[PDB]
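Participant: Got a structure for you, written out below as structure tokens; questions coming shortly.
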Amino acid sequence: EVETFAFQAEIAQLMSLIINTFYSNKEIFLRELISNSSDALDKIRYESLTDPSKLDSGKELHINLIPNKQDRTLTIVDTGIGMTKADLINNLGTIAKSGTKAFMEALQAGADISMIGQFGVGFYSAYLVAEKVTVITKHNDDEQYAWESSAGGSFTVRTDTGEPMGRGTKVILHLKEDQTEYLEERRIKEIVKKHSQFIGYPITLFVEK
Ligand SMILES: Cc1ccc(-c2ccn(CC(=O)O)n2)cc1
């Protein structure tokens, strides 16, 4: 049972700008997704300070980067707070309508796409490199869900029957054909060292057979 939703017009406009603007510095998508994971991990950590049972769904707070050249996917996994179904539908837990408004004003007033995270909509930078994004998520207060979008104005949400996650979020980037450098170990390591050196959770880059 799959539900299909229209993006709000402002979010569809954001996504088309990300996909269509000529902008070479695409590697910042990974910094933005790692930053979102860190924020989600901070949230569950804070809740656990007054209620240890919040970690019954998993005590480890970490970020995993999983490249898969056969599937042409890069997956970013975190064990943060996760998202409810309502969060997924409401722009993956963001205030994306107001954030987009500000971001697009900044772009006309000098800024560039790399600054997207300052507007709370850094998730959508995934579309710099991915033709399709799948988000699998599990929040303590809800069931496990899969969100997916290839842009084009719509997204889907369904209950996820796949491998149970415990708690957190998995962002699966189905990479564009010309963006496979982001599956190479040395390239990922370079990006993490350049942009994510001060993230306060372990970031493990998985290797492939
Ligand atoms: C990730 C990203 C990439 C591009 C933009 C952006 C902003 C304004 N434009 C179009 C223009 O050049 O006027 N494109 C925003 C975010």
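Residue numbering for chain A follows Swiss-Prot; the residues present correspond to positions 16-224, in that order.
Cβ coordinates are placed from backbone N, Cα and C, and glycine is handled just like the others.
From Swiss-Prot, here are the annotated features:
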MUTAGEN   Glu47 to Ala  Strong ATP-binding. Strong interaction with HSF1, HIF1A, ERBB2, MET, KEAP1 and RHOBTB2. No effect on interaction with TSC1
MUTAGEN   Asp93 to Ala  Impaired ATP-binding. Strong interaction with HIF1A, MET, KEAP1 and RHOBTB2. Loss of interaction with HSF1 and ERBB2. Los of interaction with TSC1
MUTAGEN   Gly97 to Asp  Abolishes ATPase activity
Participant: Return one of helix, strand or coil for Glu47 (mutagenesis position), based on DSSP.
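Facilitator: Once the DSSP labels are grouped into three classes, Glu47 (mutagenesis position) ends up as helix.
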Participant: Just going by other Cβ atoms within 10 Å, which of the mutagenesis positions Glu47, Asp93 has the emptiest spot?
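Facilitator: Each of the mutagenesis positions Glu47, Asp93 was scored by Cβ atoms within 10 Å; lowest is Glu47.
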Participant: Within 10 Å of the Cβ of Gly97 (mutagenesis position), how many other Cβ atoms can be counted across all chains shown?
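Facilitator: Result for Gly97 (mutagenesis position): 28 other Cβ atoms within 10 Å.
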Participant: Using C-alpha atoms only, work out the spacing between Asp93 (mutagenesis position) and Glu47 (mutagenesis position) and round it to an integer in Å.
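Facilitator: Pair distance, Cα basis, whole Å: 13 Å.
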Participant: DSSP secondary structure for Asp93 (mutagenesis position), reduced to helix/strand/coil, please.
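Facilitator: Note: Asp93 (mutagenesis position) is in a strand by DSSP.
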Participant: What whole-number Å value do you get for the CA-CA distance of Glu47 (mutagenesis position) and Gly97 (mutagenesis position)?
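Facilitator: Pair distance, Cα basis, whole Å: 16 Å.
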